[PDB]
Amino acid sequence: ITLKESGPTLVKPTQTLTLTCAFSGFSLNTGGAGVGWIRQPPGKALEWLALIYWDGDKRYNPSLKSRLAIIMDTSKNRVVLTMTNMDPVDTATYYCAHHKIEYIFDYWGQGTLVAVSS
Amino acid sequence: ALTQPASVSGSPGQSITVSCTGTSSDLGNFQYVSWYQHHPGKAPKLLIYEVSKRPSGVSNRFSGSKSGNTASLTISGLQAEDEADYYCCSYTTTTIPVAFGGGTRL
Amino acid sequence: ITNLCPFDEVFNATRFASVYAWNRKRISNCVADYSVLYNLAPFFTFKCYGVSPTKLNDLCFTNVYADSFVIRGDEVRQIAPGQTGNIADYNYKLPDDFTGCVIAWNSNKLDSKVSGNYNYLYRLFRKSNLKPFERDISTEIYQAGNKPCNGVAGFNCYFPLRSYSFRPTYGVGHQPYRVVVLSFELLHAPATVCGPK
């Protein structure tokens, strides 16, 4: 059970992020499961961003739904995170997670960090 | 969001305990609270689910319980590797549905 | 006499049909013992109206059928032979001479979503009542008494479907609580299913 995601380590603030995360083997025949993304800036605390179920449902968080986008490969290859209007206050590292009801975030990944290149 | 003790410390071996708490109006709660360890450079992992339950492949020294509007976890057997953060998470009902809280420091 | 017929499909399906449109899966030509049920989950209710679960392993059924519902919270009590209510006047119904019984368990872990699950719909109101064991998938705008309307919406003209918002914080009393309803007939015809002996 391995999780891995890739993205550009250096990003110009005007550039929109396009992040891809792939999972190698899950129980795809289930209900109420999915994959979400979490970020952690230096210090302060965590904050939840978004998560997508297997049925294609789309559940962005309030106050940030404008600047987020989701692309589902639908072939279990990977999932895609897209955000617009990168804000230097949001420089942090983003983690993948196997969302569930029992397990809030069951498994995680090593994580990749990105900062503005202004 | 949630409030947690910023700094917690105690003598090694035994005699240490950490807790989380929050406003009862915001958090319906009644279920679904968990504690996660964090390490520098390593991915987080789950320790406890549904207030007080332990998954497979975890140490027996880790447990916890909640009462009223105060959730807590019990840790015993302090070694040279238990110096890890403990994040407590649950479902809220206003604005963001997920609150991670302040956390801990070891 | 053959292998175990697939109760693992009815009781362990990935998704369940909505309350307004419930599917049926006819099961026949199998030998099944009601023992694997207890290894599923803590049952909120397991009340049986025609027989006792302990003695149910030594009977032969002419035919059986399995349903699939998504009830809301503490309103499960109205699934009974005679009790009326919103889902007992405009949705699935039960006869006054019911046979078989009801298995229900908490499904908050499987059928729940952050910000609620809208995939399940129920019909609040109808032109009249409905006799037991019928379905009505037709969807049309419903007026109120006198003023005619069609397609458009406004004063006393609105859609006849409303979507649940289950959420993961509603707690007991506002939770999915999946349920499956069987149906038996006692030795009226040659038995398609029986128990081990």
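Using the numbering of Swiss-Prot, the residues shown for chain C are 332-528, in order.
Quick check of the header: electron microscopy, 4.3 Å.
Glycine is treated like the rest: Cβ placed from N, Cα and C.
Using a 10 Å radius centred on the Cβ of C:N343 (mutagenesis position) and all shown protein chains, the other Cβ atoms total 10. In the three-state DSSP assignment, the secondary structure recorded for C:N343 (mutagenesis position) is coil. Under mutagenesis, Swiss-Prot gives C:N343 to Q with this note: Reduced viral infectivity.
Counting only same-chain residues at least 6 apart in sequence, those with a Cβ under 8 Å from the Cβ of C:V483 (mutagenesis position) are C:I472. Record note (Swiss-Prot), mutagenesis C:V483 to A: Increased resistance to neutralizing antibodies. The unchanged residue is displayed.
Counting Cβ atoms from all protein chains shown, C:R346 (variant position) has 14 others lying within 10 Å of its own Cβ. Swiss-Prot lists C:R346 to K among its natural variants, and the accompanying note reads: In strain: Mu/B.1.621.
Listed in Swiss-Prot as a natural variant, C:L368 to I is described as follows: In strain: Omicron/XBB.1.5, Omicron/EG.5.1. If you draw a 10 Å sphere around the CB of C:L368 (variant position), it holds 17 other CB atoms from the protein chains shown.
As a natural variant entry, C:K444 to T appears in Swiss-Prot alongside the note: In strain: Omicron/BQ.1.1. Within the same chain, the residues at least 6 positions away from C:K444 (variant position) whose Cβ sits under 8 Å from its Cβ are C:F497, C:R498, C:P499, listed in sequence order.
For the natural variant C:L452 to Q, the note given in Swiss-Prot is In strain: Omicron/BA.2.12.1. Using a 10 Å Cβ-Cβ cutoff, C:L452 (variant position) registers 16 neighbours.
The annotation that Swiss-Prot gives for the naturally occurring variant C:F486 to V reads: In strain: Omicron/BA.4, Omicron/BA.5, Omicron/BQ.1.1. A sphere of 10 angstroms centred on the C-beta of C:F486 (variant position) encloses 9 other C-beta atoms.
For the recorded site, C:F490 (variant position), the DSSP three-state label reads coil. A natural variant is reported in Swiss-Prot for this position, C:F490 to S, and the note states: In strain: Lambda/C.37, Omicron/BQ.1.1, Omicron/XBB.1.5, Omicron/EG.5.1.
If you take the Cα of C:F486 (variant position) and the Cα of C:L452 (variant position), they are about 23 angstrom apart, rounded to a whole number. According to DSSP, C:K444 (variant position) is assigned to coil rather than to any helix or strand. Taking a C-beta cut-off of under 8 angstroms and a sequence separation of 6 or more, C:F490 (variant position) has the following same-chain neighbours: C:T470, C:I472, C:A484. In sequence order, the recorded positions near chain A (CB to CB under 8 A) are C:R346, C:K444, out of C:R346, C:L368, C:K444, C:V483, C:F486, C:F490. Under the three-state DSSP scheme, C:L452 (variant position) falls in the strand class. Nearest to C:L368 (variant position) in space, judged by Cα atoms and limited to the recorded positions C:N343, C:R346, C:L452, is C:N343.
Taking the Cα atom of each, C:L452 (variant position) and C:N343 (mutagenesis position) are about 21 angstrom apart.
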